[PDB]
Amino acid sequence: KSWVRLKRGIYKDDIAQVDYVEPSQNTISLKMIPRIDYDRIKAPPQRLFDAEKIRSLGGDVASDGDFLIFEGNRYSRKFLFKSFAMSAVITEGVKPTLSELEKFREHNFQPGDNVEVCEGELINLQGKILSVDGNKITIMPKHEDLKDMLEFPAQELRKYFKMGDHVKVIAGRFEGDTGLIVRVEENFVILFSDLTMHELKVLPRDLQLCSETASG
Amino acid sequence: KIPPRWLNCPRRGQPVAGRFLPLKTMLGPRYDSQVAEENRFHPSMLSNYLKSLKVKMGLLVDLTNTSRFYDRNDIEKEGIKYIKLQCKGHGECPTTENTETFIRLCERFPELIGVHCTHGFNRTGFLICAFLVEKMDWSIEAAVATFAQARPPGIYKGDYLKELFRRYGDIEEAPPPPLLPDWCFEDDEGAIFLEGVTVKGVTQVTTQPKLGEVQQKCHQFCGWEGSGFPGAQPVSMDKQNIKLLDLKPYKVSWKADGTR
Ligand SMILES: *O[C@H]1[C@@H](O)[C@H](n2cnc3c(=O)[nH]c(N)nc32)O[C@@H]1COP(=O)(O)OP(=O)(O)OP(=O)(O)O
């Protein structure tokens, strides 16, 4: 019940849900979204399989209720269900998204943002971000009243922001909205938007320091 | 020019069946020189109101057959889908094809669906009631009554009501058009009897039965074909008028400044 992406054909690198793994180690059944024009243009983006349209247009089509065979022995039901070779798919490194789930940790530090230190001997030192790396950043923050550049990894830092500053939301339900924060609690950071005056409570990690005007 | 009867028209009515928000057409800033601030209905006003209520509009259906009122981008930049649905002209009610187009569009789309024509009563209510009957299994009586109560007397064209009942009920049971409120005709073109004095025994007649009767009898006595005050209107004398005093007998009198 994993996800793969086909190698050859018109379905190249398209998300396919592995329905049934055939134990013969030759092919597996894959659930796909058809990239077809329903035999109307050819004598294409992904859209839902319309069985009524392919029954109306005719051609190579066989109907079994919701099961269907069409246009080069393509097997569909209710959604394609066709066998494809294991060597003709990539079974390692797909990682589909939430939109593909409907069809079928993380670190984000930016230069100029303000962060504090939550643990260690250098605790409660707020500094501005200079550079960024992948997992162990070894950041060089410009702290208050310190001309030297220290070193901090990602697990030690946290996106701390003083009350009354430009704030944006990076991801989640509140993304795209800006405003000002009011009171900084332990982790619940409440803010008011530039558009509306509704209370928006966010995690400290879901905040960034950007001085651009909101779009609206 | 701004459409007639628009300044006095309410911007929006109550939502119908929890799904449809009927509106009069918005007017963009291009009309600000013709519309006082208190009467303005920019698209931004609609979107800001919906934001203030934390309500999203999924789709706005424009039934005006024109793009001269406002910029559709003001709606689309807010994430609201905009559709211009052309309806039958010549004053006829929307065709069965128009209603099928409206139903096909709206069944794709909790969020509100905005519907507007120039004023937001006849085409808007016709299509909303058609959707209520065909898709939500309302009776046409209930649909017409509910739209009448949401946006005041929602459909006031008699042929629209007749066609709705012909399609969805009994045409012989179609209601007559409602009597219209006074604000409908304030822009088409006195309570004090005598100015400066208060006069006993003289009270203005607003009683609907006898008012029309007194006016009617005066019309018939004067032989007045048009509407309005039937009395003779004198015209101011100019150098081309005065030559008429030689061409037939005339009588003179001093004119006191008074009320006809
Ligand atoms: O450009 C205008 C105008 O040239 C043309 N038009 C409108 N009335 C007439 C007419 O009596 N005779 C001629 N030759 N041309 C005419 O129509 C163009 C605009 O069309 P509209 O969409 O504005 O027509 P409208 O919807 O206003 O009619 P109605 O729905 O109000 O009845």
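We number chain B the same way Swiss-Prot does; the residues here are 5-113, 119-198, 229-299, in that order.
Technique stated in the header: electron microscopy, 4.0 Å.
Using the three backbone atoms N, Cα and C, a Cβ is placed for every residue, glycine included.
Copied over from Swiss-Prot, here are the features:
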- B:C126: active site, phosphocysteine intermediate (ACT_SITE)
- B:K294: active site, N6-GMP-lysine intermediate (ACT_SITE)
- B:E234 to A: No effect on GTase activity (MUTAGEN)
- B:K294 to A: Loss of GTase activity (MUTAGEN)
- B:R299 to A: Loss of GTase activity (MUTAGEN)
Cα proximity to B:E234 (mutagenesis position), best match among recorded positions B:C126, B:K294, B:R299: B:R299
Cβ packing number for B:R299 (mutagenesis position), 10 Å threshold: 7
Residue with minimal Cβ packing [other Cβ atoms within 10 Å] among the recorded positions B:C126, B:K294: B:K294
Alpha-carbon distance [B:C126 (active site, phosphocysteine intermediate); B:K294 (mutagenesis position)] in Å: 52
Rounded inter-Cα distance in Å - B:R299 (mutagenesis position), the residue listed as 'active site, phosphocysteine intermediate': 43
Structural state of B:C126 (active site, phosphocysteine intermediate), classified by DSSP into three states: strand
Helix, strand or coil at B:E234 (mutagenesis position) [DSSP, three-state]: coil
